[PDB]
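Chemist: Attaching a single structure in structure tokens format; questions to follow.
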Amino acid sequence: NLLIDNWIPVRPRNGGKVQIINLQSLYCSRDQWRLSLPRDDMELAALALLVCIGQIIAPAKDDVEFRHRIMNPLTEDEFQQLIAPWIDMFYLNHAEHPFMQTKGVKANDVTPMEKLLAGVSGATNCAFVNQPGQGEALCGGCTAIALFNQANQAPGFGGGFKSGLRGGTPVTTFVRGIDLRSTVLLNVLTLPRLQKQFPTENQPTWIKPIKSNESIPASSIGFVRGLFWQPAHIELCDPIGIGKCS
RNA sequence: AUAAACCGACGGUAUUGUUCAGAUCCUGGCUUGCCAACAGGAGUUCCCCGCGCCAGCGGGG
């Protein structure tokens, strides 16, 4: 679960070794973190995920509170309160509503993980210029990040596959902070602006599925359904045991 | 053994056809190259040779 267990790849703001923390450790400490992945595009995909998460779990009621939470980390009790009604929507492996997935996908073959690795494959020259086996075994964090990247920044897999709400390959622009905690909070719209931004079906595509060949008025989409939009029918396979993430 | 390694930008293709540079036109007038002068001096020629009066005369290279 993205709200509970460790999955966030960080290292100290000016420190060294990578450690995998959880959302609570990020929101409830004056520790300075910065995202750390081998790819800048995945670091951005991760931040986008974090921001979209913090957008639904803790919009400030006003600018006064907005400035307060930035300078002051929440307490673990406040955090648990806020994440409580959302735990149900952030499960990777889940019975009826897997995170950004769709149970019951009819496919003759199993798609390799490289197809979510945005650029490792996609062109006829990729197999010649890129290193093989980058997607043989992806950890939980990278998998979610990759899924979120495909739905937002990357183009569709091919014919019959749709792209995100902003279209194919949009430019994402976030306000930069001093550390990871501040940056995430800095990009969360306060409740008033949130209402002015979105004046609907406010349930995800993996809980309230999209109907085939249906026409959807853009105004009929809730902000959480849109932020976590999944234009593609994707279903993860059963994972494997302990080892290095490729 | 380095965003490295392995690794063609490739294949075909007339720039062609036409066209006086042409008519007229002194380079022209003047102007010593000039003064002096034995082609004479100087016997080296290195050999072989034959005949002398020892001075010098000959034939071969």
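Here Swiss-Prot sets the residue numbers for chain A, with the shown residues being 2-200, 205-251 in order.
Looks like X-ray crystallography, 2.5 Å, at least that's what the header says.
Note: Cβ is positioned from N, Cα and C throughout, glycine not excepted.
Just lifted these from Swiss-Prot, have a look:
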MUTAGEN   A:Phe129 to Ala  80% increase in phage sensitivity; 500-fold decrease in affinity for target dsDNA
MUTAGEN   A:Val130 to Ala  20% increase in phage sensitivity; no change in binding of target dsDNA
MUTAGEN   A:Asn131 to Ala  45% increase in phage sensitivity; 60-fold decrease in affinity for target dsDNA
Chemist: Helix, strand or coil by DSSP: which one applies to A:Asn131 (mutagenesis position)?
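Modeler: In the DSSP reduction, A:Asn131 (mutagenesis position) maps to coil.
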Chemist: Highest CB neighbour count within 10 A among the mutagenesis positions A:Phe129, A:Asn131?
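Modeler: Compared across A:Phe129, A:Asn131, the most Cβ atoms within 10 Å surround A:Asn131.
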Chemist: Give the number of CB atoms, excluding that of A:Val130 (mutagenesis position) itself, located within 10 Å of its CB.
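Modeler: Around the Cβ of A:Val130 (mutagenesis position), 7 other Cβ atoms lie within 10 Å.
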